[PDB]
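A.B. asks: Please find one structure pasted underneath; my questions will follow.
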Amino acid sequence: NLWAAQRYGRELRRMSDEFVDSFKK
Amino acid sequence: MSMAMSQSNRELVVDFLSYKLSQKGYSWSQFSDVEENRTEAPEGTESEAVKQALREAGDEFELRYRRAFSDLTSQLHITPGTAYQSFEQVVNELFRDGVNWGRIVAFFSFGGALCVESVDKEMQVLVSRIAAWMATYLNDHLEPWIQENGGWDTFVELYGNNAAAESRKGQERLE
């Protein structure tokens, strides 16, 4: 069983999308 | 030698990791061998600026939602030999479809908080093991894109103090 890792990364992914926006381009 | 680039990321991951232990008052020099500042340099201080760069941006993430940066060992099973299962997973959904300097910085801090969490439970074997995983991930996975994007050096320029600055200026709010 592994609740974190899987979801853990997913949640971190979202923040990532928003994390960048101005720096790029 | 392209893979050699890891030389900068290795200390990057070992440095960042230690930067995290500092907050929790953890002797990062009691797990690996963090001698001190100044770690090789045949040109100037690329890796140096590269380290700080990740530190700044990494702070923006943690400051955004420290929640994710909470007790991770309580959620999943973190033990010598099983930690691999987690990493492989987290790393999967983390860099599945997309990497960019953004996910990179967050990736470093990721293992950071995860490390202090393990060591806290009398489990340091995962510490160093994780540090290497974070770095090799580049030499093994996050590699063709690193260069294509413009090399680790490019990252420094893109997300440099100038970048993380603007974002913090238009996100932190301040008020």
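Here, residue 1 is simply the first one shown, and the rest follow in order.
For this deposited structure, the header notes the method as solution NMR.
Placed from the backbone N, Cα and C atoms, the Cβ positions cover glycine too.
Feature table excerpt (Swiss-Prot):
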type: MUTAGEN; residues: B:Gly102 to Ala (Swiss-Prot position 138); note: No heterodimerization with BAX
type: MUTAGEN; residues: B:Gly112 to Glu (Swiss-Prot position 148); note: No heterodimerization with BAX
A.B. asks: Measuring Cα to Cα, how many Å separate B:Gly112 (mutagenesis position) from B:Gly102 (mutagenesis position)?
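C.D. replies: A Cα-Cα distance of 16 Å.
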A.B. asks: Taking the Cβ of B:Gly102 (mutagenesis position) as centre, how many other Cβ atoms lie within 10 Å?
C.D. replies: 23
A.B. asks: Measure from the Cβ of B:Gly112 (mutagenesis position) and count the other Cβ atoms within 10 Å, all protein chains considered.
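C.D. replies: Cβ-Cβ neighbours of B:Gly112 (mutagenesis position) within 10 Å number 25.
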